[PDB]
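Participant: Right, I'll just put the structure down here and ask away after.
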Amino acid sequence: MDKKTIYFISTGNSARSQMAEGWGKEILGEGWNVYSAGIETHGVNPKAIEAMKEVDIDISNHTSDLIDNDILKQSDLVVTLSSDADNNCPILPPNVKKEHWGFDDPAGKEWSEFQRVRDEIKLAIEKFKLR
Ligand SMILES: [O-][Cl+3]([O-])([O-])[O-]
Ligand SMILES: [Cl-]
Ligand SMILES: [K+]
């Protein structure tokens, strides 16, 4: 069937949203275009890159972006990863569905927290695929 589009939006496009994009392309790649953005943009967190590298997923080529309206309007599903993203997300046109999957912000925390959030996001995406 026609490939769908999922857009992960978080406070920034530095950690949670980048790991979601990484997992999304790996798990949902066959039937989904996967993108990510932040309400704010502050570079990709090197620890998020390393966290994904540890599970053989390369996100070193990702970029930190604000929301692209063109992609947004053509998205089938928008997933917010933080309450700030949930609240600051633009009013979505009727053709776009929206869900909130919250995760803790690993910024400034110890290494194991990046691993923890990485794997919680992995689980959420694996469950999503089973719908
Ligand atoms: O994607 Cl976040 O940078 O909000 O973690
Ligand atoms: Cl799929
Ligand atoms: K991005």
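Method reported for this entry: X-ray crystallography, 1.5 Å.
Heads up, the Cβ atoms here are built off N, Cα and C, so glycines get one too.
Pasting the relevant annotations from Swiss-Prot:
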- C89: active site, nucleophile (ACT_SITE)
- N13, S36, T63, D65: K(+) binding site (BINDING)
- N13 to A: Loss of K(+) stabilization over Na(+) (MUTAGEN)
- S17 to A: 5-fold decrease in catalytic efficiency (MUTAGEN)
- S36 to A: Strong impact on thermal stabilization (MUTAGEN)
- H62 to Q: Uncouples the sulfate effect from the potassium effect on the kinetics (MUTAGEN)
- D65 to A: Loss of K(+) stabilization over Na(+) (MUTAGEN)
- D105 to A: 4-fold decrease in catalytic efficiency (MUTAGEN)
- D2 to T: In strain: SW18, SW4, SW24 and SW1 (VARIANT)
- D56 to G: In strain: SW18, SW4, SW24 and SW1 (VARIANT)
- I91 to S: In strain: SW4, SW24 and SW1 (VARIANT)
- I91 to T: In strain: SW18 (VARIANT)
- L123 to V: In strain: SW18 (VARIANT)
- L123 to I: In strain: SW4, SW24 and SW1 (VARIANT)
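Any idea what these are sitting next to in the structure?
Facilitator: For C89 (active site, nucleophile), the same-chain residues that are 6 or more apart in sequence and have a Cβ closer than 8 Å to its Cβ are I9, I39, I67, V78, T80, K98. In three-state terms derived from DSSP, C89 (active site, nucleophile) belongs to neither a helical nor a strand segment and is classed as coil.
For the recorded site, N13 (mutagenesis position), the DSSP three-state label reads coil. Taking a C-beta cut-off of under 8 angstroms and a sequence separation of 6 or more, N13 (mutagenesis position) has the following same-chain neighbours: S36, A37, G38, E40, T41, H42, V44, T63, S64, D65, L66.
Using a 10 Å Cβ-Cβ cutoff, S17 (mutagenesis position) registers 31 neighbours.
According to DSSP, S36 (mutagenesis position) sits within a strand segment.
The 10 Å shell around the Cβ of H62 (mutagenesis position) contains 19 further Cβ atoms across the protein chains shown. Secondary structure from DSSP puts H62 (mutagenesis position) in coil.
In the three-state DSSP scheme, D105 (mutagenesis position) is classed as coil.
Following the DSSP three-state reduction, the secondary structure of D2 (variant position) is coil. Long-range Cβ proximity for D2 (variant position), meaning a same-chain Cβ under 8 A and a gap of 6 or more residues, is found for none.
Mapped onto three states, the DSSP output places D56 (variant position) in coil. The number of other CB atoms found within 10 A of the CB of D56 (variant position), across every protein chain shown, is 7.
For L123 (variant position), no same-chain residue that is 6 or more apart in sequence has a Cβ closer than 8 Å to its Cβ. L123 (variant position) falls within a helix when secondary structure is assigned with DSSP.
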Participant: Which recorded positions of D2, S17, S36, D65, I91 contact ligand 1 in the sense of C-beta under 6 Å?
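Facilitator: The recorded positions passing the 6 Å Cβ test are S17.
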Participant: Specify the count of other C-beta atoms within 10 Å of the C-beta of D65 (mutagenesis position).
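Facilitator: For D65 (mutagenesis position), the count of other Cβ atoms within 10 Å is 14.
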Participant: Considering Cα atoms only, can you say which of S17, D56, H62, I91 is the nearest neighbour of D105 (mutagenesis position) among these recorded positions?
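Facilitator: Given the candidates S17, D56, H62, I91, the nearest one is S17.
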Participant: Just to verify a number: CA distance, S17 (mutagenesis position) to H62 (mutagenesis position), in angstrom, no decimals.
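Facilitator: If we compare the Cα positions of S17 (mutagenesis position) and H62 (mutagenesis position), the gap is 11 Å.
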Participant: With the Cβ under 6 Å from ligand 3 as the test, give me the qualifying entries from the recorded positions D2, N13, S17, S36, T63, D65.
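Facilitator: Passing the 6 Å Cβ check against ligand 3: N13, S36, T63, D65.
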